[PDB]
Amino acid sequence: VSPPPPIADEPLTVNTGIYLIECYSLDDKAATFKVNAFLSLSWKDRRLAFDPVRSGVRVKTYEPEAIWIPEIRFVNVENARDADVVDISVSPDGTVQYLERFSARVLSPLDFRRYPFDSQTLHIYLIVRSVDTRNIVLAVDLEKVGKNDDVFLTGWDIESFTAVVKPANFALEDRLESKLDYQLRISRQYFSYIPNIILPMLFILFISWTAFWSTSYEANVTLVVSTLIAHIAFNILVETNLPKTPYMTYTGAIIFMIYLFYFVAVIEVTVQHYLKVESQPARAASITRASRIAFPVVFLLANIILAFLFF
Amino acid sequence: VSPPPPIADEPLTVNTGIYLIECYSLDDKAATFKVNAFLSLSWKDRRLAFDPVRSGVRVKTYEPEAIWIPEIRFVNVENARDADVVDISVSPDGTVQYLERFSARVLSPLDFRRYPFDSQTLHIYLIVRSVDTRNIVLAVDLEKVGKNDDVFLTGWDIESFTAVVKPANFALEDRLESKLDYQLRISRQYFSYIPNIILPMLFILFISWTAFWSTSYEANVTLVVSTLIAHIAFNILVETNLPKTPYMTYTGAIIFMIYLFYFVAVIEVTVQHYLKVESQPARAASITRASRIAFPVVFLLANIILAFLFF
Amino acid sequence: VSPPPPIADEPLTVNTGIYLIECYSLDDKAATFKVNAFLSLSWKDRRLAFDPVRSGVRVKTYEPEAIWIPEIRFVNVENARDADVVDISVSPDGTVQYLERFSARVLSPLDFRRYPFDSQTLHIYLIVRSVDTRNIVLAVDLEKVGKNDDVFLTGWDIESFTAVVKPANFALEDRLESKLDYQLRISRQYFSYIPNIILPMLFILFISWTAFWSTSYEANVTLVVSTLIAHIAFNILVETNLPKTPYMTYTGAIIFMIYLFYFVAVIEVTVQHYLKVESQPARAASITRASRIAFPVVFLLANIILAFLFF
Amino acid sequence: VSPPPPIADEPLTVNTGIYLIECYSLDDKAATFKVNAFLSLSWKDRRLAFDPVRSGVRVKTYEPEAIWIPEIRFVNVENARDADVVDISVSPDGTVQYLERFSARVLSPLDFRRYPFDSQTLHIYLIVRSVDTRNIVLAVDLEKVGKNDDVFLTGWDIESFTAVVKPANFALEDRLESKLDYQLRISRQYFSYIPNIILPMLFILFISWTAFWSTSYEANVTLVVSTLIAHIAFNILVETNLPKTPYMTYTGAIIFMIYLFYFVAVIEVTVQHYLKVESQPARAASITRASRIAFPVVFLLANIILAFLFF
Amino acid sequence: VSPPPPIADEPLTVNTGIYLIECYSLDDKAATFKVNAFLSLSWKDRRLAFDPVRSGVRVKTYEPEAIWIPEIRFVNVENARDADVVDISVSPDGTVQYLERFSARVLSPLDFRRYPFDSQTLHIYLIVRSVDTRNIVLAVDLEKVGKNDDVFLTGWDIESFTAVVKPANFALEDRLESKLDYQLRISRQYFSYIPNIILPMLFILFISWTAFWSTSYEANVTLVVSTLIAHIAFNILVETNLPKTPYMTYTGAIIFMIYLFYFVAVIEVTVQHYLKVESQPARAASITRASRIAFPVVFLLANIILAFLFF
Ligand SMILES: [Cl-]
Ligand SMILES: [Cl-]
Ligand SMILES: [Cl-]
Ligand SMILES: [Cl-]
Ligand SMILES: [Cl-]
Ligand SMILES: [Cl-]
Ligand SMILES: [Cl-]
Ligand code: NA
Ligand code: NA
Ligand code: NA
Ligand code: NA
Ligand code: NA
Ligand code: NA
């Protein structure tokens, strides 16, 4: 079966729609997510036109093998989609209405700069390659673009599912390709990060600062070194949920900066002890008293600077 | 093959049933579970009706390809089900009795608020899309809804498997859809959490409170900081078994609150030491003696408040 | 093709056999194991009977599509088995001899009460569903039940592979089902647990008891708290290899009990220090000397009680 | 299609060959590895014999469906192999030359006794089941047995790929089976284990022995207990890369033995402190000075004994 | 269908091209990566040649089954590729233009010597096996070799995608094989390793060196032993992201060397304490003051040596 013939030198328009049924398995590290949706297609093929009286049916149901179906693919998928044809209906002017339900693992990069207060635009690219007989162009039927109410993605808020109505028509290997961009807008549910990572991380840091109210070097060393190890544990935990990025993330910046605070706290505790041993506790007392104010103040200001640069 | 014609403008009723054979792989983080079941379907096709006297046979067995079968799908599945037709039997009046055995990975969100003392309602949504010739409606045959006795789900008690008998009939892409809700009620076996997480967590916390019976700052620092690290280990272990939720869980709330108890214990140990060094051990003794009562009392009351808010 | 007709109102007996070739991937947490085996089937089809003299051949080989084959399934499988027909041979009296090689992931619950000194009976349930024409019953051909010598399951000893010869004949969805139980008896190789978990766990516990030969509170606190943290590590390691059970396991009981020993050791170390500070070291010495005997004695007796209750 | 008829009562010889193209995914814990190879088969079918003069062609190419092909399988595979026929060529005398490219996951147990200085023989068992018409025997064509130069297995040295030329001919379910053993000899690249596990483990152990040059009980307790915890971490790391074995491994033996050294070091540190407190430091000094020599000497000799028993 | 006949004894040239659409899942440990691409093939079949005037059409479109297509495979793939034919076009002179879209998991070893400042050349080997009728040789059509702009690989910079135009023609099992090498050049984004592993590792090491400004043995032991444990954590973290190599990596070398620095620091802290106890603090002070300079100087020089040897 060959493609439908043109009335004039016009290309064949294949109207498309995607209705999301199930959205799942957003793998942040992998930049992959799985989708289960309806894919609707519509085009005009005058070779299948019919007169109802002779046929006895107002619309005909064809099997995919019986008629010409455009070879529609997704660009940003791991493998060819898992598709099951639901319905093929032909009107007697030859307007075909195709519907399939598919599942596919989609590849769409994520921007982690504001993690875990980040938002993303997941893309689903629909494509058709033109044939030698005719050029095929994709169009959006907005009445067939949407998502189920129950659609959920663990740890995310689903904002919108829309299509950029104008296709990207270009040449690939001396043939026209017509590409459509379907956009799924999402925003991370940051809530959990507060009681699970941010506050525990702040608690251990503030615990290290109690060394500024102690002259016991041995206790101070135990305080700063133990809390540092706990900070290392949180750093490792965070980087297991994140991919390696060629940029700094918001959380990554805070985590990194906190190491500097632990490093200077160890210097303070060392300087304090050295002075005490040298019989200079008055100078050591001045440094410890200043540290009581300096450490929280510099921590607060540096965080304001970070929040400002990132948001 | 076209759908059965109506006697009047009535829709086609397809009676359904699901009998669970094997239930497994409940992935809490993923909100997915796997199912292996019988799917029974029943409808009337007058074109298939026959006289038992003339034909000789009481029932006719058909191959799926030979007759019209409604296109039944699951809404909340990752991929199309793995199905194998078991039997197709037709009665003399044209009543078709269809039976298949299928396996599918179902997507059903879980409420973790009362974790690990939580109960869940897993859903299995059956759906049919209406055709241009006729409208198709789903119904429940209660005699064909059930589960095997041996059905088990590791770490859960299976309470019931029932169906909401009235379908959700709605329009999707200008066609009637008839959706049925099959509910699998389960309740978590909390037992194991007690000796494995709750009691070990309480033991380390109570170990930190021994610092209220010690004047040794160095030992106190070792006691509170070491037990805090062990609490961090348990917090990390718990959050690896749970997804990120936009709400607080019961366990999450207790775990978070325990950090505050460790934080105040560090303050007490610091205040005590500072006073001793300042030659004020009488004031320090009053604070330590009060802490011996205050810490368990505030811990007990705060837990009563939490249990009340969550249950 | 319809089922063979009865001589009288007798049911059709399908003789079965399972010969294990490869056994692998026993997932303790999941209650799943993978199997690769021969499935042999035998029944009489009089319609297929022939005269050896007239036909010339002693046996006739058929393709599955050419003759009636019973629809045999496994009850406790994740998905329908991966099967490949090896041979179909028909004898002159119409006795069909069917052989296939299959692979399946089997679901069989495990009893962890005596872990890691536990034994299990893995089940493989064969089933046939009766048809409207006739009732089908399963039987065991003991000469076709066995396993390869090389069959191994990492961390287990394979004891036996036998079949319960009498089927469980019952009604499921108003049709007779004939179910056969194939049993694979296994016993865990506990060896490794001794040098890897049990002895290291005992060593750290005995290390904590050295605090009963020390008056240094700071060293005692370091001894008991550090070894407790190591015990927490072993507890976490153990529970990662085990599912969450609504009962206590043998290892779980020992692990839990050891927490109580650490808890009382912390009390002893605290009481000892408090008394020393109060200028009562003679009373403290009596408690420490008693602890030297009490702790190993109570540990030994409590273990005898546990071993008795569990074995 | 039936098997080739015999000239006399001789069995049909199917010459075989396996040429490894890609070898990957050796899972030590699972005893599985994946293979991608050419499988060559050759046999004589007199019914396919032709005159080169009359036919014109020197060789005839057939599609698998057109001629009789022996049913060849692998014994120790998880599932049936993924195969794609490359070529079927028939010579004038009726000698068929079959070639396919396949991929399979092979199950072959490993001996971990000398880990990580162990060598293994991975097996690939080829098999044919005899038919009622004729008996089929397997043979090795050594010119069709080999491996690609680029063949690599991460962390291993590939030594050889050979076949045991004489098959194991036996009866399974009253039919002859002809089994061939293909052996892939490999030897572990131990290099990495030295800087990553062995030397770090020795460093922490030697760090614990510095307690023999200290009278500070508190520092000694910190030294031996901290290094023991680090040894526990290495023990856990090692057992995650290894399956549970019913025998001792070389590394397992060294790791276990090192626990005894830590245990005796804790006894020494305890005895030393007890004596000092009892005003017996002269006796304590004799024990500590002896320990300085005894610990490295006993460690060196015990290792010589272990290396001797294992190699 | 047989291969095209030669005009003379010349081999059949099959022009090839690969256009990368999606590149993903680079598993460093496994030496595997997944690819989604267009595979273009072109050859001349004179038997398919036609007159444009007589036939009417300028090009003829065929279904794969209808004409002779060369059997093209990939050498270094796990399984046979997942392919879907897009277009087959025949020009009047018989020049066939074939296009398919495929996905495959490719096996390509990586050189970790300069990790994480390493670059790699991923290989995709295209191959054709000659037939008995004719010899088949592969060629590169450079106009059909490329990659999509959007192509990305998390944690990597994609440099180029080119082909070695001259094939590796060799004999395998007495038949010509023509192999083409497609090279995907990538370079690791080392950025993240700096704040996540390198700087935290340097911070803990520098924290251990504060013991050179302290006479407190107990605090020194806590400082060096605690930071060593944190270094062990980072060593374990690094080796989980890397495979076991028979060579030293850059990071591996630095990590290993840092153990020696911790070992000598423990010796210094021990020697210092021993001397103090022996009433020789003047000699101990000389060693500690020298260590303050020696440790950073030797660390800096050893790193210059390492960087020089590795880059
Ligand atoms: Cl697609
Ligand atoms: Cl479905
Ligand atoms: Cl089955
Ligand atoms: Cl196979
Ligand atoms: Cl391929
Ligand atoms: Cl050659
Ligand atoms: Cl050739
Ligand atoms: Na078509
Ligand atoms: Na049908
Ligand atoms: Na059949
Ligand atoms: Na300590
Ligand atoms: Na065949
Ligand atoms: Na072809």
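Per Swiss-Prot, chain D residues shown: 47-357, in order.
The deposited model was determined using X-ray crystallography, 2.3 Å.
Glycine is treated like the rest: Cβ placed from N, Cα and C.
While the structure shown retains the original residue, Swiss-Prot records the mutagenesis experiment D:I244 to Y with this note: Marked gain of function, with a ten-fold shift of the proton dose-response curve towards lower concentrations. Cβ-based neighbour count (10 Å, all protein chains) for D:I244 (mutagenesis position) stands at 16.
Annotation of the mutagenesis experiment D:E264 to A in Swiss-Prot: Decreases cation selectivity. Decreases the binding affinity of TEA and TBA. Nearly abolishes block by Cd(2+). Within 10 Å of the C-beta of D:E264 (mutagenesis position) we count 21 further C-beta atoms, all protein chains included.
Quoted from Swiss-Prot, the note on the mutagenesis of D:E264 to Q or D is: Decreases binding affinity of TBA.
Reduced to three states, the DSSP call for D:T268 (mutagenesis position) is helix. Listed in Swiss-Prot as a mutagenesis experiment, D:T268 to A is described as follows: Increases the binding affinity of TBA. Weakens block by Cd(2+).
Other Cβ atoms within 10 Å of the Cβ of D:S272 (mutagenesis position) number 22 in total over all chains. Quoted from Swiss-Prot, the note on mutagenesis experiment D:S272 to A is: Increases the binding affinity of TBA.
Here Swiss-Prot describes D:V284 to M as a published mutagenesis experiment; the accompanying note says: Displays an increased sensitivity to propofol but not to desflurane. Note: D:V284 (mutagenesis position) has non-local neighbours D:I243, D:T297, D:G298, D:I301, i.e. same-chain residues 6+ apart with C-beta under 8 A of its own C-beta. According to its DSSP assignment, D:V284 (mutagenesis position) is helical.
The annotation that Swiss-Prot gives for the mutagenesis experiment D:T297 to A reads: Marked gain of function, with a ten-fold shift of the proton dose-response curve towards lower concentrations. Also shows slower apparent rate constants for activation and deactivation. Displays an increased sensitivity to propofol but a decreased sensitivity to desflurane.
In this structure the C-alpha atoms belonging to D:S272 (mutagenesis position) and D:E264 (mutagenesis position) are separated by 12 Å. Long-range Cβ contacts of D:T268 (mutagenesis position) within its own chain (separation 6+, distance under 8 Å) are none. Taking 8 Å as the upper bound (exclusive) on CB-CB distance to chain E, the mutagenesis positions D:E264, D:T268, D:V284, D:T297 give D:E264, D:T268 in sequence order. Applying an under-8 Å Cβ distance to chain C, the mutagenesis positions D:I244, D:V284, D:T297 reduce to an empty list. Taking CA atoms as the reference points, D:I244 (mutagenesis position) and D:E264 (mutagenesis position) are 28 Å apart.
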